Amino acid sequence: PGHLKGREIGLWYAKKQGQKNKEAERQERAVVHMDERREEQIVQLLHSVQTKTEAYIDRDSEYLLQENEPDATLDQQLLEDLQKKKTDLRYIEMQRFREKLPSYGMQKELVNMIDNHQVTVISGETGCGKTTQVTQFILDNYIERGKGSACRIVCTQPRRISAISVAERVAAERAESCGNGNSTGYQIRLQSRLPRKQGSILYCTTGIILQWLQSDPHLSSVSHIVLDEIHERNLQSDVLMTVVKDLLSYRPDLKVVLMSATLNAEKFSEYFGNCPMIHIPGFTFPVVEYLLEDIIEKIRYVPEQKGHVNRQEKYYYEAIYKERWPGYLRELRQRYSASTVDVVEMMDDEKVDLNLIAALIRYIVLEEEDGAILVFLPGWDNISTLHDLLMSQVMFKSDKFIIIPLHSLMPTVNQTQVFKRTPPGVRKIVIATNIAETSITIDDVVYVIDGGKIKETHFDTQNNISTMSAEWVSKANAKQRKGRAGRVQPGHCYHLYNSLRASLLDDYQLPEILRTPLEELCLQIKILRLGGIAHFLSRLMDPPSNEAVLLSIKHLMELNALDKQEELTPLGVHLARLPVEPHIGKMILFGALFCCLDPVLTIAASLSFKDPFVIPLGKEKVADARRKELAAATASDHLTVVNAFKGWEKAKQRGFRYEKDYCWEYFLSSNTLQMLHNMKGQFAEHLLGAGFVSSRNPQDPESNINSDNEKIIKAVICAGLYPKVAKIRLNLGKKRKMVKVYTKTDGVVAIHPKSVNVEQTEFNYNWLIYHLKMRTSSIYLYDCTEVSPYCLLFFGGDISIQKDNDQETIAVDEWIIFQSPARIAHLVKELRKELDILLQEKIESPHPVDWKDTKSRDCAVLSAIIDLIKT
DNA sequence: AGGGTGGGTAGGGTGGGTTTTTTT
Ligand SMILES: [K+]
Ligand SMILES: [K+]
C-alpha cells in the first residue's frame, strides 16, 4: 500500500484480509458427501414412480356458543335472587366499599348514558373504580328493570393476570364465587371459569374475542362489549376496536363502551363519530413529585467524577433540547444553589446514575417514615448493578431490610408468595423494571423512584430488524409510576430527569402497530373476510407505514401463503387456524406430517414466546451451566427445551417431590412448563381438527414414530422457518478459535449470551438457524441451532448448480454453496421437485401417511438420507 | 468488510465486549 491515508490503510488490508477470509470459507465449502449405494437405489425408483377448526380452538369459545334467548322467568329469578343477596353481611360490606369509590356517585350518568347510546368513552383517571364497577352497574341495572336475562356483557383486558384478577375482585364484590354458574367469570387461553349462560359478566383478553370472530363475525348473544385500558395501544385492542367500529352498522342492538384515562380519550371520542364521553375524577392520595434538581438539591449528591417515527422525532428533539439547555441552566441558578446545578450539567445521559438512586434509598430508609420503596430501572443490567451496590453496605446486610428484584426472567413465581421473612418495620425495597408498573402489584408502596429511561421495542421497516433501546420514559408511563403510590398513604415520587426533559416528553408511547411485524395481522385480516389487507389497515386508527405492509405482504408471498395477484390464501387457512406466528404454524405442520409431533410442539410452544427458564437474583452462571448441561451435545436451544421438557415429564411421572427438586435443580417454573404443555394440547387439537394427525394426543405413537431422532427433528426445525439462516465461520482468533456469524442481510452478527452456542467451538456442521433477531449493541440471535447441509438442502429454496475452479457446487438461495459431484446434485434437484409436488398435494388435502404402501410414501428415503451424514 | 506472522518510525472519532413485556 504505497498510498492511502491512515483510515484507508486499514481498508486496504481489510480488503485483502476479507479476500483471504472469504476465499478460505469458500475453500472449506462444507463437504456434503451423499455417496454410497444410496445413489444406486435412489436413482432407480426415481424413474419408476416418475413414469407411472377444532370448534373454536378446543372450545375456547364455549361461552360464545349461545344464542341469548331471554325469558321472563329467568328475569324474575335474577330480581328475587338480587333481593335475597341484598340480605347478606359480606354483600353489605362489599356494597359499602363500593360506595366508598368515586364511580358510585357516577352510577346514574354512566348507566343512563350507556343505555341511551351505542358508543361511550369513559376517561377513567386510574386509580378509580371504572373496571370493577361499570359492568356491575350495567348488569344490576338490567336485573333491576325486568330485562336482566337479555343482558350479556363481555370486557377485554390487555393482560391475562389483569383479566383473571379483575374477574376475581368483581366476583368477590358480589358475594359470589367466580364461575360455577355464578354472575362473573373469565375466559383465557386453555383456562376458563365461565359464568352463567344469561345475565353474566365475562372478562377475557382481546385474543379471545379475535378467536370468537372466526365463528361469529357479528358477535351474537353479546349485548354489551367493553374495551378497557385502551390508552395502552395494544395491537389486538386497536384491531378489535376498529373491527367493532365496522360492526356498529350491522348490529344496532349492540352497546360498545371504550375506556381510556383522561389524556387522549378525546381522540377515541373523535374516532367513533364524535361519540359522547364521561369523566370520572377517581381517587388517589396526594403524592409529591420531586425531579432531578430537587433530588440533588435535597440529598446533596456528589458524583464519583465520572426509519422510525419516534427515532426521527427524538433526534430533532435533542436538537431543540440543546437550544433549551443553556437558558434553562441560567434559570436554575436563580432557583437552586450553584453546586447542584453544576452537578446537573455534570450529569450524564444514556445511563441512569445508580449512585444517586442508592443515596436516595439510604436517605429515605434513614430519615423518612415507614413504607416500602419501588424502583423502576430500564433492564436487567441496572437491576443487577444496583443490587450489588446496595448489598455491598453493612446496613442492608441485616435481616431488617428486604430487597426484591423483579423481572420476567426473575423467578417471580416464588416472589409473589412471601411475607414469612420479617415483621413490619422492615424496608421492602423492590428493584424492578416496568413490570411492576404493568401488572404485578405488591401495593404496599409509599416511595417510588422512577428511573429516567426504559427499554422499548422499535421495529425497522427497511433493514427488517426488530430493535430495542432505552428511551426516555413516556409521560403516561411516568404518570402511572406516580400513581404507584397507591391507597396506602401519601407517597413520594422521584423522577431522575431534569425539568427540561419533562417539557420534551412524548405524551404517549407509540402504538404496537408501528413497532412489530404484521404477518399474523395480515393473515387474520385475510381470514376474517375483511377484504383488502392494506385497506383495512388504512381504516385502522393510526395506519402503519406503507413499506411495512408491502414487506409483510411480500413475506407472506414468499411462504406461498398469499397469492401473488391479490390476498388469496392457498395454505393461509391452516396457518391462520393456528394462533401462533406463521413460521411456527409451518413448523408444526412439517412436524405433524413427519411423525415427530411432541418435540415440534414443545419447540413451537417455546418459540411462540414464553421460554421456560428462570434466573434468580445474581447467580446466573449456574443457570447457564444447567442449561448448557441440558443441551448436552445437540448445540441447539430448541433441542435443549425438548430435553428439559422430557426430563420434566419423567420427573413428573416419578413423583411430586422429584418434580420440585427438578425445577429447583435446573431453574424451571412449573407454571410456564404447564402452560406450554397445554399449548401443545391446543396445537394438537387444531392439527386433529385439520386432519394431520389421528388423535388428540401429542404423544400418540401414530404421530410419533420418528419422534426420538435428532436429525429429523432438526430437519423439521429448518423446514419450519425456511429463511433466517446464519453462516458459522471458523477463525484463528487469538491463536485459538472463536465465533463469527453472518446472515447475508444485516452483515456481521453475533450470538446472544442467553443461548447455548455462545462460546461453543466444536460444531459438526457450519450452518445455524434462528428465529429472533434483535438490534442492541450488535445484531444478536436469541435462539439458534445447527443444521445439517442435507437438512437445509430439502427446505431452503431455489437450487443452483454452478462450479468454478472446484468440484460441482450446490447453492440454495444463491449465497449458501457447497461442493459435491454434479451427477448427484441434479438428482437431488429432481428429487426436490418431486418432494415439492408431494408436499403441496399433501398440503391441500392432508391425511396420515399410512406407512408403508410405498405408492405415495417416498419420504423414508429422505429420512434415511438425513440419517446418514458426516462432519 | 478484518487481522496481529500489515505495523504501531498511520492512528483510535475507523472498528473490533450482555438478558423487555407481553397473548392467540
Ligand atoms: K488495529
Ligand atoms: K487497522
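Following Swiss-Prot, chain A residues are numbered 57-108, 129-131, 164-414, 427-991, in order.
Cβ atoms here come from the backbone N, Cα and C positions, even for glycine.
Listed in Swiss-Prot for this protein:
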| type | residues | note |
| --- | --- | --- |
| BINDING | A:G235, A:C236, A:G237, A:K238, A:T239, A:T240, A:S559, A:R604, A:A605, A:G606, A:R607 | ATP binding site |
| BINDING | A:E337, A:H339 | Mg(2+) binding site |
| DOMAIN | A:219-389 | domain 'Helicase ATP-binding' |
| DOMAIN | A:479-649 | domain 'Helicase C-terminal' |
| MUTAGEN | A:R63 to A | Decreases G4-DNA-binding; when associated with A-65 |
| MUTAGEN | A:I65 to A | Decreases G4-DNA-binding; when associated with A-63 |
| MUTAGEN | A:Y69 to A | Decreases strongly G4-DNA-binding |
| MUTAGEN | A:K76 to G | Decreases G4-DNA-binding; when associated with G-77 and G-78 |
| MUTAGEN | A:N77 to G | Decreases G4-DNA-binding; when associated with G-76 and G-78 |
| MUTAGEN | A:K78 to G | Decreases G4-DNA-binding; when associated with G-76 and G-77 |
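For the pair A:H339 (Mg(2+) binding site) and A:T239 (ATP binding site), the C-alpha distance works out to 14 angstrom.
The record assigns A:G235, A:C236, A:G237, A:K238, A:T239, A:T240, A:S559, A:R604, A:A605, A:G606, A:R607 to the ATP binding site, and the maximum Cα to Cα distance across that set is 20 Å. Ranked by Cα separation from A:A605 (ATP binding site), the recorded positions A:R63, A:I65, A:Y69, A:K76, A:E337 are led by A:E337. Candidate recorded positions: A:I65, A:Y69, A:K76, A:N77, A:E337. Nearest to A:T239 (ATP binding site) by Cα distance: A:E337.
Long-range C-beta contacts of A:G237 (ATP binding site), restricted to its own chain and to partners at least six residues apart, with a cutoff below 8 Å, comprise A:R206, A:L209, A:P210, A:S211, A:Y212, A:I388, A:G390, A:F391.
Cα to Cα, A:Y69 (mutagenesis position) and A:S559 (ATP binding site) are separated by 54 Å.
Ranking the binding-site residues A:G235, A:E337, A:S559, A:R607 by Cα distance from A:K78 (mutagenesis position) puts A:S559 first. Around A:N77 (mutagenesis position), the same-chain residues six or more apart in sequence whose CB sits under 8 Å from its CB are A:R849, listed in sequence order. Here the C-alpha separation of A:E337 (Mg(2+) binding site) and A:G235 (ATP binding site) works out to 12 Å. A:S559 (ATP binding site) sits 51 Å from A:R63 (mutagenesis position), taking the Cα positions as reference.
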